[PDB]
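**Student:** Handing you this structure, nothing more for now.
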Amino acid sequence: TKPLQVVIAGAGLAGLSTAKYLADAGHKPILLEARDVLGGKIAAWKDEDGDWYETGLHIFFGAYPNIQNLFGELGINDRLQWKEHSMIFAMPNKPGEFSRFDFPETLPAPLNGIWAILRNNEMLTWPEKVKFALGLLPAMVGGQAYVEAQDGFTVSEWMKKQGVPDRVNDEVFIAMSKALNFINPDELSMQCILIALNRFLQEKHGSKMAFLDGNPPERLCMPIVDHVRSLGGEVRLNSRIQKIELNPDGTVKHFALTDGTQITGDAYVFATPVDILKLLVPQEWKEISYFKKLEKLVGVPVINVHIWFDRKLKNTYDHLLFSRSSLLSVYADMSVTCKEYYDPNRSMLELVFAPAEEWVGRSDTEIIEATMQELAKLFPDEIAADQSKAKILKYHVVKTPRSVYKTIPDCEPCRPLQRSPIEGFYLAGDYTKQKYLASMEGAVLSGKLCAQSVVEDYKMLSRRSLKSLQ
Amino acid sequence: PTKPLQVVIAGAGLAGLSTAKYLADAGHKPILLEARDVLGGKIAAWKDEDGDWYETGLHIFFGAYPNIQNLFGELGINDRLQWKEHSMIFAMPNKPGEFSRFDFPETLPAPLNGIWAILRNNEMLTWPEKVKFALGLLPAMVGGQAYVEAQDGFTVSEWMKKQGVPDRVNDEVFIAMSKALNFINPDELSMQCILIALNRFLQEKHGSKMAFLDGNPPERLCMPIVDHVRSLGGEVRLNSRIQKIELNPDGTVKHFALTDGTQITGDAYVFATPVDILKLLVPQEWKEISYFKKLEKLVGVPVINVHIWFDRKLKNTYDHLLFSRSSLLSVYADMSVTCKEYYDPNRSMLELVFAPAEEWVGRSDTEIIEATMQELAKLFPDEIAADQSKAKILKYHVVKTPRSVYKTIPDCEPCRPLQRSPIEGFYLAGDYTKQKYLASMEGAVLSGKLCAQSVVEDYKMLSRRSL
Ligand SMILES: Cc1cc2nc3c(=O)[nH]c(=O)nc-3n(C[C@H](O)[C@H](O)[C@H](O)COP(=O)(O)OP(=O)(O)OC[C@H]3O[C@@H](n4cnc5c(N)ncnc54)[C@H](O)[C@@H]3O)c2cc1C
Ligand SMILES: Cc1cc2nc3c(=O)[nH]c(=O)nc-3n(C[C@H](O)[C@H](O)[C@H](O)COP(=O)(O)OP(=O)(O)OC[C@H]3O[C@@H](n4cnc5c(N)ncnc54)[C@H](O)[C@@H]3O)c2cc1C
Ligand SMILES: CNc1cnn(-c2cccc(C(F)(F)F)c2)c(=O)c1Cl
Ligand SMILES: CNc1cnn(-c2cccc(C(F)(F)F)c2)c(=O)c1Cl
């Protein structure tokens, strides 16, 4: 009858998704972004030479249903560059050598996965393969209630209990743990790995990977902004929320911006990271279970390194690679994998530096030195730390000391639903209660779930608007 | 019933309590007479001067106890069973302080969870031993009721050798299981006993899952049954020991004469006492009837239940039952961890079953505690020392039952009596009577249900005999 004016704080994938689905429902979203860039943890920047550098190396999976829906709804499915159904891992014992898990396109799930492990002979011994299959069979047969019960254990703890060899946890699962939450298996919750392993057994192409064809603010965030604006929604940059001002009853009066501007609406959404929300929670809310539980959810440090080399590397892949390094996580030659970043004579390597706890405080030259020392192990005939072989033209080190929430055991009960106990106040973000981890899929789903909760409360939110008018 | 039957029951153990419960449900008037000043019998417990409880035994409730589950549900006390993890934790005699376990996945059904548990465990069985064990047992588990009854002629040690189960498996795994079920070694125990126990692992998914009662059995389990019986018109009387079964000239029961001479009469009479006590009270004129003469084979087995309260809270303990795999001890548990009412955060109490107890029921309490402390020094080598160098004993309680459950030696099954006796108006209840769930709490409760069922089936004949 009358469209709701919903004020959303933060234009990350959660905020952009909340705005997109509220606009589809016929409401008026007001999306306020603190920075001069869209995307949040997917944001990228163009330097003086016209080259892009990102907050992180982002991989889209087949088992990302809400992301697939969003891309389809915006008609940008062709912007995802799907790579070969393989998992390429480096050999730390054999420098320059790589091993891989190839998933046959003729075998369905989980047979393609079982085959990939059976076919590979350099990453697991036959006894190790048997113990691994024994240890995981009860887990894959298990339901949702089973995976939730595993949130009390670390990956290293659960692997030992299920009899999975300690070498399998160190060879295969160190790589998977750092890939999903930038921490080692001795700290990561087993529930995280089980949701990731569910990609391999549910859908056939669930574990298949894709790269975005260019920078995320232009190629993904702009299509969402254009869609929101075309339906009457507002998207404003450099609009940081300074304070959540409250009415005497405890509900939200307005969102006070950094320039003093007070923004009002029928509903209010905080699509900001959990760390920023925790600092902005009003004193009168601080003892409510919903907001007090959030103390367990703390952002994990991560570093995204970009290195442009003078030559085009002769030994590279049109894929993501698991470095199996103690300092690095996943990496990719963006001059090969990304369409907009394609260069035939100059190759660029975008690498995730994790765990980053002891590195976010160190200098960019210190980080580049450590990265070059690790690259000399992956490319021993092409890259040398003293730049004897390939030479660095330029670099970009993007540090996020508080990125996704550290998915340590027992975080799941602390994760809040999109509907808050404060009437008119809602939450969005990868950290909120949703089944697809602290991911791009999690962010988009939390947005869809937030917009859904707002439209479900339309009757109560419209009546509250006119009661205050009296 | 047109006119409710007055049924006199001798013994308020789980069999007597169950007989009284189901007779009251049928609309009859049970008169439950207990010899002692405590309810439960072999599940009875006592509160000492310091207010701490000590039990007749360490009792474990299993998922494969259908009549116990029904009773708890009927009384609405299901929450009084503290279900533990689906695991079987065993001690390592070769490696003191170390423990091995069989974990049953909650995602796999029965017997796959069991097969997985054995496959996953690598320190209690070698791969060849696992194969020989699986081969030896597969025909048995596939077997019907007629097959398990045919195995009653063999000892556990005899049958394991015949089926090709390695002698090390019988000594490693089955010594622990034999002492757990009947407080005797596999060279004496009937194979039928082990097969009924192994049926817990393949029938229901949680059949082998274990539970502890949340407190002392007389208050937490026996009182709810007594309250239920009394609310429906039934009578429960303590310190009422039956001295004699007085007979009419035709051979039937005239009355039950108590210790103080009091004569108690009814339309039907039930003996829910242990087989040893019944055998002594059988009238001379019944003694040569096959039904009562067969009972000579069924003799109570000695058992000792040790309780030790220590000054410290043990750092290395479990919220579970443990198989000591000791030559003197059987199963044990830290009751300060497993039992709700017995919970203590700074003081840990260990309740241990001392079996075989034949050479120990005669020995002093200090002699038994010394032997227990010597065995505990092997299970807790960095926490408990026999000379009390490490953890110190605050107090102890040694409960001896020289004639507990019947010794389930081979060929006892044909001697086990049905609940309906050849004497008109006289019935039997108890774990020893003919029922398929062994000499257990489940057996006791089922025998009670079967006894009450036989009494109500004979209502027409029992009501006419009254007039
Ligand atoms: C190195 C790296 C690699 C990653 N790789 C992957 C991958 O391979 N696959 C995958 O699925 N995910 C990956 N992710 C995770 C993914 O980026 C996040 O899960 C997701 O983008 C977070 O979405 P969000 O919208 O909830 O939060 P954010 O994107 O962080 O959005 C919050 C927004 O709120 C804004 N904001 C903050 N404070 C205020 C304020 N006071 N007022 C207004 N606005 C404010 C911020 O500027 C930001 O734009 C990776 C992340 C990193 C950092
Ligand atoms: C150490 C120990 C550990 C055990 N562990 C387990 C376990 O883990 N799981 C399990 O299922 N079972 C276990 N049991 C077995 C279980 O306790 C018995 O199977 C069951 O309680 C016996 O039930 P019942 O009613 O037939 O006999 P009882 O419980 O012995 O009852 C007979 C009653 O008759 C009374 N009585 C005797 N003479 C007279 C008389 N003349 N007049 C009147 N009353 C009389 C007695 O005082 C007693 O109360 C254990 C037993 C012991 C001792
Ligand atoms: C920050 N979250 C991330 C980050 N990376 N990946 C990821 C990327 C590449 C490979 C893999 C893996 F194959 F290991 F699951 C995960 C995620 O799936 C999630 Cl949920
Ligand atoms: C005196 N009867 C008993 C005594 N103990 N247990 C028992 C308790 C714990 C563990 C096990 C076992 F797992 F071995 F079967 C049996 C019984 O099942 C019966 Cl029937």
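Residues 102-571, in that order, are what chain A shows, numbered as in Swiss-Prot.
Even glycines carry a Cβ here, placed using N, Cα and C.
Taken from Swiss-Prot, the feature FAD binding site applies to A:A115, A:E134, A:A135, A:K142, A:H159, A:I160, A:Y165, A:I342, A:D531, A:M541. Marked as substrate binding site by Swiss-Prot: A:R300, A:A539. Among the mutagenesis entries in Swiss-Prot is A:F162 to V, noted as: Shows less than 5% activity of that of the wild-type. Confers norflurazon (NFZ) resistance. Remains flavinylated. A mutagenesis experiment is reported in Swiss-Prot for this position, A:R300 to T, and the note states: 6% of the zeta-carotene forming activity of that of the wild-type. Where Swiss-Prot documents A:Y506 to F as a mutagenesis experiment, the accompanying text is: 5% of the zeta-carotene forming activity of that of the wild-type. Forms 9,15-di-cis-phytofluene and 9,15,9'-tri-cis-zeta-carotene as the sole products normally as does the wild-type. One entry in Swiss-Prot concerns the mutagenesis experiment A:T508 to V. Its note says: 5% of the zeta-carotene forming activity of that of the wild-type. Forms 9,15-di-cis-phytofluene and 9,15,9'-tri-cis-zeta-carotene as the sole products normally as does the wild-type. A mutagenesis experiment is reported in Swiss-Prot for this position, A:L538 to F or R, and the note states: Shows less than 5% activity of that of the wild-type. Confers norflurazon (NFZ) resistance. Remains flavinylated.
For the listed features, I'd like the structural context: burial, neighbours, distances.
**Tutor:** Counting only residues at least six positions away in the same chain, the Cβ atoms of A:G111, A:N339, A:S340, A:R341, A:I342, A:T359 sit under 8 Å from the Cβ of A:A135 (FAD binding site).
Of all the Cβ atoms in the protein chains shown, 19 others lie within 10 Å of the Cβ of A:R300 (mutagenesis position).
Secondary structure from DSSP puts A:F162 (mutagenesis position) in a beta strand.
In the three-state DSSP scheme, A:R300 (mutagenesis position) is classed as helix.
According to DSSP, A:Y506 (mutagenesis position) sits within a strand segment. Neighbour list (A:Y506 (mutagenesis position), Cβ cut-off 8 Å, at least 6 residues apart, same chain): A:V375, A:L398, A:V399, A:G400, A:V401, A:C512, A:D531, A:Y532, A:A539.
Within 10 Å of the Cβ of A:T508 (mutagenesis position) there are 25 other Cβ atoms, across all protein chains.
For A:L538 (mutagenesis position), the count of additional Cβ atoms within 10 Å of its Cβ stands at 19 [all protein chains shown].
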**Student:** Which of the mutagenesis positions A:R300, A:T508, A:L538 has its Cα nearest to the Cα of A:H159 (FAD binding site)?
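**Tutor:** Checked the mutagenesis positions A:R300, A:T508, A:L538; minimum Cα distance to A:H159 (FAD binding site) goes to A:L538.
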**Student:** From the mutagenesis positions A:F162, A:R300, A:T508, A:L538, pick the residue whose C-alpha lies nearest to the C-alpha of A:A115 (FAD binding site).
**Tutor:** A:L538
**Student:** Return the single residue from the binding-site residues list (A:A115, A:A539) that has the minimum number of other CB atoms within 10 Å.
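**Tutor:** Least crowded of the binding-site residues A:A115, A:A539, by Cβ count within 10 Å, is A:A539.
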**Student:** Using A:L538 (mutagenesis position) as the reference point, find which of the recorded positions A:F162, A:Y165, A:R300, A:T508 has the shortest Cα-to-Cα distance to it.
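**Tutor:** That would be A:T508, the closest of A:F162, A:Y165, A:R300, A:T508 to A:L538 (mutagenesis position).
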**Student:** Please report the distance from the Cα of A:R300 (mutagenesis position) to the Cα of A:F162 (mutagenesis position), rounded to the nearest angstrom.
**Tutor:** 8
**Student:** Restricting to the record's FAD-binding residues (A:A115, A:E134, A:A135, A:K142, A:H159, A:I160, A:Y165, A:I342, A:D531, A:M541), give me the longest CA-CA distance in Å as a whole number.
**Tutor:** 31
**Student:** Output: those binding-site residues from A:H159, A:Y165, A:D531 whose CB lies less than 6 Å from an atom of ligand 1, in sequence order; none if no residue fits.
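**Tutor:** Correct list: A:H159, A:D531.
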**Student:** For A:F162 (mutagenesis position), which residues of its chain lie six or more apart in sequence with Cβ-Cβ distance below 8 Å?
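**Tutor:** Listed in sequence order, they are A:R300, A:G307, A:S308, A:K309, A:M310, A:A311, A:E542.
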**Student:** Which residues in the same chain, at least 6 apart in sequence, have a Cβ under 8 Å from the Cβ of A:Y165 (FAD binding site)?
**Tutor:** A:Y537, A:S540, A:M541, A:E542
